Amino acid sequence: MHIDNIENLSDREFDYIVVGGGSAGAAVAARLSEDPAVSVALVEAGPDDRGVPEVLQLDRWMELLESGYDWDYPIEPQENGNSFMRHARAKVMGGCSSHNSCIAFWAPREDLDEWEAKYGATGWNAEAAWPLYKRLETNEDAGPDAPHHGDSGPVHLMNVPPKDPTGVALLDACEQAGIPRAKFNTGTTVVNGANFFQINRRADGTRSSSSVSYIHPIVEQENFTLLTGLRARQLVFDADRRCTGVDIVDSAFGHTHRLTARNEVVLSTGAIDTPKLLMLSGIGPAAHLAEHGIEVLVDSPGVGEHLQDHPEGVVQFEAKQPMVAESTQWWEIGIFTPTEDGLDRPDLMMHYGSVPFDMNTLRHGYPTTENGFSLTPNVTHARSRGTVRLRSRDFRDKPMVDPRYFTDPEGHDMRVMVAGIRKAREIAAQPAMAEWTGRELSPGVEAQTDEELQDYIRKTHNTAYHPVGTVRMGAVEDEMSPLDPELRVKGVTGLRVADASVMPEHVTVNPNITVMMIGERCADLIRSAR
Ligand SMILES: *Cc1cc2c(cc1C)Nc1c([nH]c(=O)[nH]c1=O)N2C[C@H](O)[C@H](O)[C@H](O)COP(=O)(O)OP(=O)(O)OC[C@H]1O[C@@H](n2cnc3c(N)ncnc32)[C@H](O)[C@@H]1O
């Protein structure tokens, strides 16, 4: 059942409680509920997404930013980046899978094999992931000549139709520039190639969000309880340090209500909110906890550390002809390319947008247009690392989010980003684009030297919206990895984390499908443990 008023819930005890009904959390809860002998509650601060067309219609996603569906986290002042940048985070069923552009990627097998081989996460490799991606998807490319793909999973992936003539021309221009058309999600990593994406969207235009895919079909299921509009402020522990539940607050008076879990609690509130919720519960770096008066239950120096992202630049152009009036999600093509020889993974990815993107360029006086297109390069394996810290002991205060963009000591992130701008301009200047590409609006042709392009990036960069890794899994004996390879929070029992915060290293591609895969794996870890 769906419960949007806690006063309507009489039994507040479950076998499992999943906190956060986002990309991973909806997956974990759906999959746990598949055992009819088990009771599952999924707790979500935002509202039910059922019948909210602004959330369900994928082509409207850009309107969700800074709406009532966005927690809206601005960042701390940036030493070498853009202090005006905001981390949009969805506050609704489905989480960010309910606000995103639905770009859908299997992670490179080389990213996933490294989790085990390089970052200590025993059991986390392509072998473990491959069957989970197949289970989770129904993919338009499924068939006997691509047997890795799923044809029955709840998450529908489809090919973006190549209708946009500017995008067709852009791909022709990539080819002229030495970047061929490539198939995505074949299981072989695209190092140098470009194409229209696969998107996780249904035929009727509805996003195939985690809530749509896993949760709408089971809302009436006997052993499953969905609680929306309720915000976890603290996890509850035994004298034995067994997590026994969560304190949640209603939206009416802000009273606190306790829910109890008999087996496990699963925290899935995402890379920004999960570290905050663990810190509020006494799990985190001891000295940081003490600065806010919080009793330390576990000194877990890695909580809130290792924040990773795909920082993103922009090159905008006037179009010489009318741009498309309709689209799947306005950001329909991706281009991968290496800036260096000998890579098994692209170090640079660019999105092509059939709209101007002047969120961070207008305040610096760059001209804009109502008819143009954007190329947005992003650094796939950024080496900068930031933090998420408490702003106070009050759960209602937004956390301090400091990604430290472009601070890696070797200047890697900034180097790749300058090369991405130069590459975006090289592609837009190919013969196949000559009847599309007008004036470069930003950074503009007066910006040519490494210094000018660095100064532009520092001012105008954005994010792909891919924060990860603030509560990472790692070796049982690594003190900086708050989780063991089974996703259990070290130092307490009965508690696991499953969302983007677990990644020990970012993946090369847009991470959503991977985060749902992480949900699917957590459910299996749980089911096998009992
Ligand atoms: C916001 C964003 C992110 C993505 C795109 C765009 C934008 C604007 N586009 C995109 C993405 N990924 C792709 O692969 N392709 C794309 O085109 N984005 C990133 C991806 O969308 C996110 O990385 C991924 O969903 C993160 O998943 P998650 O780690 O499971 O986190 P969610 O935010 O999905 O779920 C958290 C969930 O918990 C609720 N919450 C937060 N705090 C609380 C508390 N205290 N109590 C209860 N519930 C809480 C949130 O409301 C949210 O629903």
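Indices start at 1 and increase along the chain as displayed.
Technique stated in the header: X-ray crystallography, 2.2 Å.
The backbone N, Cα and C atoms fix where each Cβ goes, and this holds for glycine too.
Per Swiss-Prot, the features are as follows:
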- 23-24, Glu44, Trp71, 90-92, 96-103, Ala232, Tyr465, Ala500, 510-512: FAD binding site (BINDING)
- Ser101 to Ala: Increased efficiencies in the oxidative half-reactions and decreased efficiencies in the reductive half-reactions (MUTAGEN)
- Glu312 to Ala: Abolishes enzymatic activity (MUTAGEN)
- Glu312 to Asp: Reduces catalytic efficiency 230-fold (MUTAGEN)
- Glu312 to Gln: Reduces affinity for choline 500-fold (MUTAGEN)
- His466: active site, proton acceptor (ACT_SITE)
Worksheet, complete the sentence: CA pair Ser101 (mutagenesis position) / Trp71 (FAD binding site), Å rounded to integer, equals 17
Worksheet item: Quick one: which of the recorded positions (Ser23, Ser98, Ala232, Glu312, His466, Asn510) have their CB closer than 6 Å to ligand 1?
Response: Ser23, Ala232, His466, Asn510
Worksheet item: Among the binding-site residues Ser23, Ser98, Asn510, which residue has its Cβ surrounded by the fewest other Cβ atoms within 10 Å?
Response: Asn510
Worksheet item: Can you tell me the three-state DSSP label for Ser98 (FAD binding site)?
Response: helix
Worksheet entry | Least buried by Cβ count (within 10 Å) of the binding-site residues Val92, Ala232 | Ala232
Worksheet item: Listed binding-site residues are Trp71, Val92, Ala232, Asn510; which of them have CA atoms within 10 A of the CA of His466 (active site, proton acceptor)?
Response: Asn510
Worksheet item: At the level of the C-alpha atoms, what whole-angstrom distance separates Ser23 (FAD binding site) and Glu312 (mutagenesis position)?
Response: 22
Worksheet item: How many whole Å apart are the CA atoms of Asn510 (FAD binding site) and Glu312 (mutagenesis position)?
Response: 12
Discussion item. Whole-number answer please: how many Å between the C-alpha atoms of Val92 (FAD binding site) and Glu312 (mutagenesis position)?
Written reply: 25
Item to complete: Could you measure between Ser98 (FAD binding site) and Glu312 (mutagenesis position) for me? Cα positions, answer in whole angstrom.
Response: 21
Item to complete: Compute the C-alpha separation of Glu312 (mutagenesis position) from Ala232 (FAD binding site), stating it in Å without decimals.
Response: 32
Worksheet item: According to DSSP, which of helix, strand or coil covers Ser23 (FAD binding site)?
Response: helix
